[PDB]
Each structure stands twice: as C-alpha cells, then as structure tokens.
Amino acid sequence: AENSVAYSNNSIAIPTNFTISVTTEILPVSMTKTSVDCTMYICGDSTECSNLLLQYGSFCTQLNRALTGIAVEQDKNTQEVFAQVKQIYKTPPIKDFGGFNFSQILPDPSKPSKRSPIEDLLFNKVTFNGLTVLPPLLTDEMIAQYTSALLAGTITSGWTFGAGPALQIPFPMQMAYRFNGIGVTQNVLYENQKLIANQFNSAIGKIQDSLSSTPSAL
Amino acid sequence: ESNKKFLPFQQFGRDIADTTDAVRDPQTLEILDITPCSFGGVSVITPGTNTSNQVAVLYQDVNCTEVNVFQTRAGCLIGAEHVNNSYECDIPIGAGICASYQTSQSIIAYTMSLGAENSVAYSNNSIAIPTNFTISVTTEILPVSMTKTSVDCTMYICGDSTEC
Amino acid sequence: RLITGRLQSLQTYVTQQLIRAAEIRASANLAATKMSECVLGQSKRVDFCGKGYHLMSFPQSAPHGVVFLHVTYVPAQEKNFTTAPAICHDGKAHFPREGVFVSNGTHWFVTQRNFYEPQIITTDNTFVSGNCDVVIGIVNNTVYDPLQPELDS
Amino acid sequence: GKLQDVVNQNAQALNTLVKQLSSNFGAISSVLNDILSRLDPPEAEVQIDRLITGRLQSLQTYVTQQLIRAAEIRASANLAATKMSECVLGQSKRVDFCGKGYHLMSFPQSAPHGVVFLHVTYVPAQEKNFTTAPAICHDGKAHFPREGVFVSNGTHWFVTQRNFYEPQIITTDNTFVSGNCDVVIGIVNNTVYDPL
Ligand SMILES: *[C@@H]1O[C@H](CO)[C@@H](O[C@@H]2O[C@H](CO)[C@@H](O)[C@H](O)[C@H]2NC(C)=O)[C@H](O)[C@H]1NC(C)=O
Ligand SMILES: *[C@@H]1O[C@H](CO)[C@@H](O[C@@H]2O[C@H](CO)[C@@H](O)[C@H](O)[C@H]2NC(C)=O)[C@H](O)[C@H]1NC(C)=O
Ligand SMILES: *[C@@H]1O[C@H](CO)[C@@H](O[C@@H]2O[C@H](CO)[C@@H](O)[C@H](O)[C@H]2NC(C)=O)[C@H](O)[C@H]1NC(C)=O
Ligand SMILES: *[C@@H]1O[C@H](CO)[C@@H](O[C@@H]2O[C@H](CO)[C@@H](O)[C@H](O)[C@H]2NC(C)=O)[C@H](O)[C@H]1NC(C)=O
Ligand SMILES: *[C@@H]1O[C@H](CO)[C@@H](O[C@@H]2O[C@H](CO)[C@@H](O)[C@H](O)[C@H]2NC(C)=O)[C@H](O)[C@H]1NC(C)=O
Ligand SMILES: *[C@@H]1O[C@H](CO)[C@@H](O[C@@H]2O[C@H](CO)[C@@H](O)[C@H](O)[C@H]2NC(C)=O)[C@H](O)[C@H]1NC(C)=O
Ligand SMILES: *[C@@H]1O[C@H](CO)[C@@H](O[C@@H]2O[C@H](CO)[C@@H](O)[C@H](O)[C@H]2NC(C)=O)[C@H](O)[C@H]1NC(C)=O
Ligand SMILES: *[C@@H]1O[C@H](CO)[C@@H](O)[C@H](O)[C@H]1NC(C)=O
Ligand SMILES: *[C@@H]1O[C@H](CO)[C@@H](O)[C@H](O)[C@H]1NC(C)=O
Ligand SMILES: *[C@@H]1O[C@H](CO)[C@@H](O)[C@H](O)[C@H]1NC(C)=O
Ligand SMILES: *[C@@H]1O[C@H](CO)[C@@H](O)[C@H](O)[C@H]1NC(C)=O
Ligand SMILES: *[C@@H]1O[C@H](CO)[C@@H](O)[C@H](O)[C@H]1NC(C)=O
Ligand SMILES: *[C@@H]1O[C@H](CO)[C@@H](O)[C@H](O)[C@H]1NC(C)=O
Ligand SMILES: *[C@@H]1O[C@H](CO)[C@@H](O)[C@H](O)[C@H]1NC(C)=O
C-alpha cells in the first residue's frame, strides 16, 4: 500500500494508545532417526552377493557411520533447545496472576497426556528392506515437561531462573520491567492493568482459532 | 490370519511401496498377511573396561520372545535389570530409557530424570532479592579450522603407469 | 549391474540426508538461540522475537519442532504534535533527560516517546547545556522551578 | 571433545581413502602392476576401467564428505567470530550467549584448530523472603520507583535495586509521582521522606 507520511522539521507523532499482539513462530528441531543396512537392502538372504559386496571394500562402513552421526545429532538438537533449564518448576494451584490467564498454555491435568490446549491441536494436525526407525531419546511427554518447566519459570520468576537461582516476583509487577526494557514507564501498566490483561487474554485465544483456521500455518 | 476384504478375482496385495503384503492361498478361500521376519541391529551397552567387564545387549526393534529380559520401546535389554526409581541419564538407549552402572554391582535400566523438582513460592505481594553474588567463570570451546588436504588424481588413482 | 545401481541409490540418499541435516540443525541452533533470548529474557534486537517491541514469549512443544508465542508491544493511536529540539531560557538552553518536547498548539509539554503522558517542563526532568544561539529550531518557553514557591513562603 | 572430533573425523576419512586402494572393485587384482604383468594389453582395458570407477567414486565420496564438514566448521567459525566480537570486544545484552548468568567480560584462549572462551559471569547467590508492593500512596499522590523496587522486611518499607540488596529511604529523589492511589491494584500506605 502506498503511504506518504507527512514529514516536517517541527512535527512529531506520538502514540496515545497501544495494542498487545501475540504472534506465532514455528521452527523445526529434529528429523526422523533412520538407519539403513547394506547387508539387507542391496541383497537380502543371498550368500552369493555378500561375497561380491566385500570386493568394494568399506563403502558401507562409512555409509552407516554417516547415518549414525545424523541420528545421534537429532537427539542432540532437542537437548540445547528444550533442556536449557536444569530444574523443573511447577505452577502454583492458585492462579492469581493479576488478571492474566494462562490456561491455554498451562498443561491440563485432566487429560492422560499432560499437555496444554494449544499443544493439543498442534499434535493433531501433524500425522522393510533394511529400513528401521530409531525412537528418539526424549519422549513427547518429556518435551512437554520441559516446556511446562520453562513456562512456570517465566510466569513466576521471569528471566531470573535463566541467569541464576529462581527469584519469585508477581506477574503484575514483572510485566512493568518488560515495559521498562522498551522505554515505557511503570505507570502505564498499573493504570491499564485490566486493559492489558484483557488484551493478553484475547490475543492468546486468537492463536488457537488462527492455528485451526488453515492447515498451511504448520 | 487376516481380516482383509479381497475381491474374488484378486489374489495379490501390495502397499504404496509395491511390497507384497497379503496373498491368498490358492486352494482355500482364506487371506494371509505377510509381514517381514523381524530384524534389527545389535547394540552392546557397557561401562568403561577399567570399571567392569559386564555388558548389556540391546536387540533393537524386535519382540525378543522369539530369540534379565526387560522389554522397551527401542527393543529389549538382556542382562540389565529394571528399577522403579529414576536417575540421571548417562548411557542413552531411547524412548526415555537410560542404562547405568550402579547398585554387588549390575547394570540397571530406569526412566530418565529430567531434573530436580522445584516449587518456588509464588504470591501477589512476595519478591525475592539476592543479598550476595558469585563470580563464575565458564569455559566455551568452538572449532575454527580444519586440516588443509589436497588429493591429486594423477598419483592416487594410478601412479607411475602411463597406460592409465 | 544391480550392485552399482543400488549403491548409487544409497549414496544419493545419504548425501541428501546430510544436506537436510545441516538445514535442520541450523534451525535447531536458531531455536536454541530463540529460547535463550526470547523466553529466558527480553531481547533488544528488532524482529527477532516477533514484530514490534518484544515483552516476553512462551514456548510450545510440537512434533519435531517448537512453537513460539511472541508477545509484542504495538502502538495503536497517534495524532498530530509540534516538537522543538530544546527550549531557551534566561541565558540557558534546556534539553530533556529521557523525554521529548511536544506542543498541542498553545502550551509545550514533555513526555516519553512510546506513550503520550505530558508533564510540566521543570528543572527535574531537564538539564542545562549552554545558551540558546547555537541549537537550530529552539523555541521560547518558561521552565517551572519546583523550589521557587517554597522560597517565597 | 569438540576439538577431538575434528581431528578424528578428518584422519579416519583419510585412512578410509587409503583403504579403498586395496579393493578389487570386481577386477582380478587390486594392485595395478599385477594386472599389466599377467593380462594382455589388448584386453587389459576392461580390467583397468573397473579400478578407475571404484577409485573415482572413493574420491567423489571423500570430497563431498569434506564439503559437508567444511560447512559445519565454517558455521562454528562464523559463530566464533561473532563470539569474540560480542563477548570479548564488548558486553552482550543477550542471555546465554556469553555463558550462563549475567555477562561481565570474557577472555579468548588459543587452541589447536579451535578457540577457548573464558566467560566471566555474574551469578546471584543468597536470597531470602521479602514483601513487595507496586507503588506507595501518599497525600493524593501515588509514588513509583525510578530504577528500584519497593520491598518490606515486615515493619518498614524500603527501595532497592533488583540485582542486589541495598535498601534506602523512600524519598522524592528516587520516586516519581503519577496520579492518585485508587487505580493501582495492591498499593500500600506509607510516608515519603522529603529531603527539603
Ligand atoms: C485504547 O485502546 C483500547 C482498546 O484497544 C480501548 O479500550 C476500549 O475502550 C472502549 C471505549 O468505549 C470500550 O468500549 C472497549 O470495550 C475497550 N476495549 C477493551 C478491550 O476493553 C481504550 O479505550 C483506548 N484508550 C484510549 C485513551 O483511547
Ligand atoms: C481462562 O480462559 C479460559 C477460556 O480460554 C476460561 O475457561 C472458560 O471458563 C468459563 C467459566 O469460568 C466457562 O464458561 C467456559 O466454557 C470456559 N472455556 C473454556 C474454553 O474452557 C477460564 O475460566 C479462564 N481462566 C480464569 C481464571 O478465568
Ligand atoms: C557473600 O559471599 C562471600 C563468599 O561467596 C562471603 O565471603 C566469605 O565470608 C566468610 C565469613 O566468615 C569468610 O569466612 C570467607 O572466607 C569469605 N569468602 C571469601 C572467598 O572471602 C561473604 O561474607 C558473603 N556476604 C554476605 C553479606 O553474606
Ligand atoms: C493544550 O493543553 C493544555 C493543557 O491541558 C490546555 O490548557 C487547558 O485547557 C483547558 C480546556 O480543556 C482549560 O480549561 C484549562 O484552563 C487550560 N489550562 C491552562 C493552564 O490554561 C490547552 O487548552 C490545550 N490547547 C489546545 C489547543 O488544545
Ligand atoms: C526568545 O527571547 C529572547 C529574549 O527574551 C529573544 O532575544 C531577542 O531577540 C531580538 C531579535 O532577535 C533582539 O532584538 C533582542 O535584543 C533579544 N533579546 C535578548 C535579551 O537577547 C529571542 O529572539 C527569542 N526567540 C524567539 C525564537 O522568539
Ligand atoms: C526492618 O528494617 C528496619 C531498618 O533497619 C529495622 O528498624 C530498626 O531496627 C533496629 C533493630 O536492629 C533498631 O535498633 C532501630 O531502632 C530500628 N529503626 C527504626 C527507625 O525504628 C526494623 O526493625 C526491621 N524489621 C524487622 C522485622 O526486622
Ligand atoms: C490509605 O490511607 C487513606 C487515608 O489516609 C485511606 O483512605 C480512607 O479509606 C477509608 C475506608 O476505605 C475511608 O472511610 C476514608 O474516608 C478514606 N480517607 C481518605 C482521606 O480518602 C486508605 O483506605 C488507606 N489505604 C489502605 C490500603 O489502608
Ligand atoms: C481340492 O480337491 C479335492 C478333491 O480331490 C477336494 O476334496 C477338496 O475339498 C478340494 N479343496 C478345496 C479347498 O476345495
Ligand atoms: C510381544 O509379544 C507378546 C506375546 O507374548 C505380546 O503380549 C506383546 O504385546 C508383544 N509386544 C509388542 C510390542 O508387540
Ligand atoms: C517396580 O514396581 C512394580 C509395581 O509398580 C512392581 O511390580 C515391581 O516388582 C517393581 N520392581 C522392582 C525391581 O522393585
Ligand atoms: C498534523 O498536523 C500538523 C499541523 O497541525 C501537520 O503539519 C501535519 O502534517 C499533520 N499530520 C497528519 C498526519 O495529518
Ligand atoms: C522549518 O521549515 C520551514 C518550512 O517548512 C522553515 O520556514 C523554517 O525556517 C524551518 N526551521 C528550521 C529550524 O529549519
Ligand atoms: C518467605 O516468607 C514469606 C512471608 O514472610 C512467604 O510468603 C514466602 O512464601 C517465603 N518464601 C520462601 C521461599 O520461604
Ligand atoms: C493477594 O492475594 C491474597 C490471597 O493470596 C488476597 O487476599 C489479596 O486480596 C490479593 N491482593 C491483590 C492486590 O490482588
């Protein structure tokens, strides 16, 4: 869209309001662990072919070594992403966060799999000649327990759990320090605490509708 | 024995990858599935040889009633017992199962401990402030360059031969 | 004849897997950087934790992936204002400390840049640096001393 | 072990290339000199070309594997140039880029085919219980801290920084007035000492 903002040497524009926006960013982490054996893929059950395969030397010694190095780093790729914290933090049962609602991102204990409602539809939208599939090092429940530990360490502590011991702080107070990091004073949060919490709750609930709106988001 | 719905003129059965999955026996009107005979790699789980010489054999991707025995999702373990308590992982196996050498000593198998359980006290009028600190020095190692190696086809493939 | 064709299929498949392993690990190294900077802290970098001023973000576990819910600060409603770089006084030039001088047509005020909250231009939120013949575009306005009415009592 | 893998993967791939010279590749002899000395030159050309295809595929595998590991090393080398520009040549605001904790400085150390960073970090040690309030009401005014936090030890309220405990008397110098005290939820009642 063509925009021509009015420029002058003594004119400025200052926002009198704001809007809390929640955006969704998706990044892949790991592949599928797959190992192929030359003994069964090229010629299975034939003893006259395995004698002929020894004439080529060690083509398949380094071929299975390369696929083993891929599969050992797929499990490694989860480690530096989801296991950044060493301890597991639990959200207290009293959900008093100054009007802020985290029910879409907190895990649901009623389900057999302790996952958040946002994580519930994320998994629902995603679906032998020497071929095998190795299981991953961490299960899907263990990654979700890693996510719940980092989620409880952000609402309760903030950034203090990543730079040392976890220091408790109310969510209605640590949100002002996020406002101070972008040049906004503390009084803007406290004068509009009901409006910001209503804007945060509406933007979180719109993520679940936008994810299920189209299958091209994933 | 299968419960497929083969047509009366149909005898063969193939999947997407064009592999024979179910064929009729020609005399009796019966359907028989064909799954491949079970195979997998053999993995040996051991501690250091200076510690002990005991080993645990992991038969990957097989129900090993056909071949202590503890069945996992990565196969099954031979010679490694299963314990109810959870420890830190040192030797990975897969699917949240890790083997170790602890307790007169034998290889045990357990579920991974993701970390120490911490429940920090949260309140709407409570804060935590450090009254002290600790200067910590950590070591980070990053590779920079490889080894410069040049290979010539004139000498590697066939040296001293003018007919090649 | 079958061995050469089948080994070339494996040599193509392993090479294509090593190409896609570097693409996934580059995203996995990015995803470890995102959780260290967007989740475990507040990032000063622009457009690294969503569009807008970053406040916080929340991770979400996904099958073979990670989903980030970047909470951002986006300004909504702005309007017309008249600004000056500084305000001259009795032989002095006054510059704002952490604010900006704005005018609504008649009166001049000082406020922050990310939100409209005008205040009276006093000596507490302004500092004196030189006279008012060097700065181009300086205007004339008074600066309210918050200690002068206490002296006259 | 990060620097041990670069030496090990380069040396083991080189020894594999030497081991490919002893392969028959479907020919009579792996060694070249016995093929000419035992077969006639008009029909020796079939036996030569079996060794050429096998040996050229060993080089085509080795060069392709070297180009894969070149991109892995250069990605770490581009990271190591970023680390020295941000952790050594300055103070980084990014979390967990120059060690675990609040980054102060770092020192480089030269290594064989690598670089070692000694990240000096700031880690808090000893915290205890405190009672906090978002603001403090006054005679028609609400007081917010400038760069501190309001804390209480049970009886008296104090203002201090967040990364270290150093309480001070809540005065008008370190607090600013923004509105009255009927909008902010959780505001408490305390006096503010005027230093004038
Ligand atoms: C700033 O914007 C918010 C919404 O983005 C405004 O809040 C709305 O105010 C109207 C006023 O009648 C209400 O009807 C709406 O219900 C409010 N929305 C919500 C979500 O509560 C707010 O008034 C704006 N403030 C200013 C000063 O313009
Ligand atoms: C947080 O939001 C959820 C919805 O996103 C709220 O759950 C609703 O609760 C009301 C009554 O409390 C029910 O009538 C709705 O059917 C619920 N909706 C869903 C989708 O469960 C939840 O109550 C909110 N949390 C708080 C503390 O109010
Ligand atoms: C903060 O921690 C440091 C150590 O991390 C404390 O210093 C020690 O104090 C004891 C007190 O008897 C001495 O015996 C030690 O020798 C000191 N250690 C060192 C390395 O000098 C310091 O006292 C702590 N400060 C507070 C206020 O708790
Ligand atoms: C610019 O803002 C100032 C500050 O609010 C305005 O001055 C006041 O305007 C109201 C009208 O709503 C009067 O009742 C007050 O008496 C004014 N204050 C003083 C000290 O005179 C001013 O009118 C605004 N100018 C414009 C053009 O909107
Ligand atoms: C701001 O006020 C000062 C004085 O109050 C103005 O300075 C005067 O400028 C005129 C014409 O330039 C001279 O004739 C006077 O002698 C000056 N007075 C003094 C005391 O220096 C200044 O011009 C004003 N600025 C603006 C932009 O109006
Ligand atoms: C909270 O801190 C204040 C400030 O130090 C304490 O007030 C002083 O306490 C000492 C006791 O060691 C007395 O000797 C002083 O007279 C007190 N000062 C004043 C102005 O009364 C207060 O006791 C502390 N409260 C608690 C519960 O520890
Ligand atoms: C802080 O003090 C003010 C006055 O010193 C309190 O305001 C009084 O509140 C009571 C009951 O709410 C009313 O009956 C009075 O008329 C109020 N007085 C004034 C001057 O407004 C206020 O409640 C106190 N806050 C707390 C948390 O104790
Ligand atoms: C096959 O033929 C014999 C006759 O010799 C008959 O008895 C038998 O039932 C037949 N089998 C089937 C499956 O029809
Ligand atoms: C392995 O075989 C036993 C039969 O004794 C069966 O109960 C079990 O479910 C099988 N395991 C799997 C993973 O199919
Ligand atoms: C582990 O606990 C189960 C009951 O949950 C029990 O049957 C089993 O014997 C226990 N195993 C050991 C080694 O104690
Ligand atoms: C706002 O008004 C000023 C003058 O009052 C004018 O110079 C400027 O161009 C206007 N801006 C817009 C976006 O209308
Ligand atoms: C600002 O621009 C106007 C014309 O648009 C001009 O008359 C005036 O002198 C300029 N002021 C400064 C300080 O450059
Ligand atoms: C510290 O004490 C306060 C009350 O004095 C209490 O609410 C809080 O839970 C305590 N925190 C810890 C970690 O004991
Ligand atoms: C803080 O929580 C307590 C209960 O834990 C409640 O009684 C009190 O009203 C709350 N205060 C605010 C300001 O939310």
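Chain A uses Swiss-Prot numbers throughout; the residues present, in order, are 701-827, 855-945.
When the header is checked for method, it gives electron microscopy, 2.9 Å.
Cβ coordinates come from backbone N, Cα and C, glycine included.
Database features (Swiss-Prot):
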- A:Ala701 to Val: In strain: Beta/B.1.351, Iota/B.1.526 (VARIANT)
- A:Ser704 to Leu: In strain: Omicron/BA.2.12.1 (VARIANT)
- A:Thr716 to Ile: In strain: Alpha/B.1.1.7 (VARIANT)
- A:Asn764 to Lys: In strain: Omicron/BA.1, Omicron/BA.2, Omicron/BA.2.12.1, Omicron/BA.2.75, Omicron/BA.4, Omicron/BA.5, Omicron/BQ.1.1, Omicron/XBB.1.5, Omicron/EG.5.1 (VARIANT)
- A:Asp796 to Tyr: In strain: 19B/501Y, Omicron/BA.1, Omicron/BA.2, Omicron/BA.2.12.1, Omicron/BA.2.75, Omicron/BA.4, Omicron/BA.5, Omicron/BQ.1.1, Omicron/XBB.1.5, Omicron/EG.5.1 (VARIANT)
- A:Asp796 to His: In strain: B.1.1.318 (VARIANT)
- A:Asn856 to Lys: In strain: Omicron/BA.1 (VARIANT)
- A:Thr859 to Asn: In strain: Lambda/C.37 (VARIANT)
- A:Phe888 to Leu: In strain: Eta/B.1.525 (VARIANT)
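Positions of the features from Swiss-Prot, shown on the structure.
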residue  : record           : Cβ within 10 Å
A:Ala701 : variant position : 2
A:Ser704 : variant position : 5
A:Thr716 : variant position : 12
A:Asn764 : variant position : 17
A:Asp796 : variant position : 13
A:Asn856 : variant position : 13
A:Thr859 : variant position : 16
A:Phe888 : variant position : 24
Report the nearest neighbour of A:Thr859 (variant position) in space among the variant positions A:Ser704, A:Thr716, A:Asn764, A:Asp796, comparing Cα positions.
A:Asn764
Which of the variant positions A:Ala701, A:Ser704, A:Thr716, A:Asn764, A:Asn856 has its Cα closest in space to the Cα of A:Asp796 (variant position)?
A:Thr716
Per DSSP, three-state class assigned to A:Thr859 (variant position):
strand
Could you check the variant positions A:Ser704, A:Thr716, A:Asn764, A:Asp796 and tell me which sit with their Cβ under 8 Å of a chain C Cβ?
A:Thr716
Take the C-alpha atoms of A:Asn764 (variant position) and A:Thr716 (variant position) and report the distance between them in angstrom, rounded.
63
Report, in sequence order, every one of the variant positions (A:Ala701, A:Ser704, A:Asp796, A:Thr859) having a CB within less than 8 angstroms of a CB belonging to chain B; if no such residue exists, report 'none'.
A:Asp796, A:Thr859
Nearest to A:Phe888 (variant position) by Cα, among A:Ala701, A:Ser704, A:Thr716, A:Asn856 (variant positions)?
A:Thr716
Using only C-alpha positions, which one of A:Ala701, A:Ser704, A:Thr716 is spatially nearest A:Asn856 (variant position)? These are the variant positions in the record.
A:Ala701
How long is the line from the C-alpha of A:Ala701 (variant position) to the C-alpha of A:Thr716 (variant position), rounded to the nearest angstrom?
24
Does DSSP give A:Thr716 (variant position) helix, strand or coil?
coil
Integer Cα-Cα distance in angstrom, A:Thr716 (variant position) to A:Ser704 (variant position):
21
